[PDB]
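Participant: Below you'll find the structure I mean.
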Amino acid sequence: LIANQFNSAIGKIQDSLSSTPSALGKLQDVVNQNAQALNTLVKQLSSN
Amino acid sequence: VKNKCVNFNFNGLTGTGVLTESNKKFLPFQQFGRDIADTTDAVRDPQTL
Ligand SMILES: *[C@@H]1O[C@H](CO)[C@@H](O)[C@H](O)[C@H]1NC(C)=O
């Protein structure tokens, strides 16, 4: 019973990760923040 | 001159870089392109289009 529960939990974890494009938001926020900071730094060159 | 690091002055657009043949397709009124961060990345030659 414990082995079956463990296997089912692992399968459900994979399914939850696959079918939810918001679980990994913590890394996505860091990537977006770095990219946006670089974009703002570059765009600051076009100011008099 | 292409494929070399050379200055350019294309219709008042001045800069330094390497000019290569591109696969982009400007509309027949645009003179030069830009990137997402407002950086010059492509130019239409005024004598060969
Ligand atoms: C005059 O302009 C046309 C259009 O750009 C170009 O094809 C032609 O070569 C020009 N004449 C020159 C550069 O002698």
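Quick note: numbers on chain A are straight from Swiss-Prot, i.e. 922-969, in order.
Determined via electron microscopy, 3.2 Å.
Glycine too: its Cβ is placed from the backbone N, Cα and C atoms.
In Swiss-Prot, a published natural variant is listed as A:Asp950 to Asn, annotated In strain: Delta/B.1.617.2, Mu/B.1.621. Quoting Swiss-Prot on the natural variant A:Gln954 to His: In strain: Omicron/BA.1, Omicron/BA.2, Omicron/BA.2.12.1, Omicron/BA.2.75, Omicron/BA.4, Omicron/BA.5, Omicron/BQ.1.1, Omicron/XBB.1.5, Omicron/EG.5.1. Under its natural variant annotations, Swiss-Prot gives A:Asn969 to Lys the following note: In strain: Omicron/BA.1, Omicron/BA.2, Omicron/BA.2.12.1, Omicron/BA.2.75, Omicron/BA.4, Omicron/BA.5, Omicron/BQ.1.1, Omicron/XBB.1.5, Omicron/EG.5.1.
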Participant: Which one is it: of the variant positions A:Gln954, A:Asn969, which Cβ has the fewest other Cβ atoms within 10 Å in this structure?
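Facilitator: Each of the variant positions A:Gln954, A:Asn969 was scored by Cβ atoms within 10 Å; lowest is A:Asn969.
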Participant: Helix, strand or coil at A:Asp950 (variant position), per DSSP?
Facilitator: helix
Participant: At a 10 Å cut-off from the C-beta of A:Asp950 (variant position), count the other C-beta atoms across all protein chains.
Facilitator: 10
Participant: Calculate the distance in Å between the alpha carbons (Cα) of A:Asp950 (variant position) and A:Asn969 (variant position), and round it to a whole number.
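Facilitator: The Cα atom of A:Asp950 (variant position) is 31 Å away from the Cα atom of A:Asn969 (variant position).
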Participant: At the level of the C-alpha atoms, what whole-angstrom distance separates A:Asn969 (variant position) and A:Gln954 (variant position)?
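Facilitator: Between the alpha carbons of A:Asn969 (variant position) and A:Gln954 (variant position) there are 25 Å.
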